[PDB]
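First up is the structure itself, then whatever we jot down about it.
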Amino acid sequence: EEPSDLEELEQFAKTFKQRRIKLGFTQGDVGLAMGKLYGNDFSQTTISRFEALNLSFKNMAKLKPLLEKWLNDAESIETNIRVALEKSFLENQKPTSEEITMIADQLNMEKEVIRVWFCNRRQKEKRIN
Amino acid sequence: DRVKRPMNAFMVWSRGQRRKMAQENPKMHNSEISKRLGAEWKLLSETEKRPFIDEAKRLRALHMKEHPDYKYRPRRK
DNA sequence: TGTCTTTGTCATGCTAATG
DNA sequence: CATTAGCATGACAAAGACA
């Protein structure tokens, strides 16, 4: 085992939050700096989850290396379109590339966005809750 | 004894400003003063607000020293 | 006591996108 | 099919007059 184990990640989280506060940065500030300095911005939400370890060990492991560069150095779909989309889903759960292309232009929305919406919708329907 | 959250730059700045307005406006209800303070607070510059942000930051670090294991845990409705 | 008011910060739910 | 990131929303801090 080379990557940080759970206890080590908890310590890094502790350290990271201390340094952030000591330096006077908000979680949002850090998320923004990550994009400006390292090319991958993060939201305030992700920084908050990371500092609280409200993420899986798998996700914390991906993020730690990225936030470590910061630490070292510091030292949308429309409401109406949705409803219609839902109506459509009701009619046909799995529209074809052709059906889809139509629906896109019809709604004046990019094709890929629509293809993905139906994919996400079929997935949500398979959920327990 | 429950631990309360650190006061933010506005709450700290209102604690002393709120009393200043009450002495000059002791018959004004906090509901209206709270509105004028917010209006006045939005007019301060960052340099002028900085001294209040740093103090809130210091109160937050010092607050963390008293309870290093404290966690903000809001109640969901 | 609860009502009614302010700004800033943190955590959560739902949505979108990638492999 | 499985998993990650992000936006908008709700809750909480302190102090005071009014019902």
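What you see of chain A is 280-354, 385-438, where the numbers are those given in Swiss-Prot.
Structure determined by solution NMR.
The backbone N, Cα and C atoms fix where each Cβ goes, and this holds for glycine too.
Noted in Swiss-Prot for the protein shown:
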type: MUTAGEN; residues: A:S385 to A; note: Loss of inhibition of DNA binding
Item to complete: Take A:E354 and A:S385, the residues on either side of 30 unmodelled positions, and give their C-alpha distance in whole angstrom.
Response: 37
Worksheet item: Three states by DSSP: which one describes A:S385 (mutagenesis position)?
Response: coil
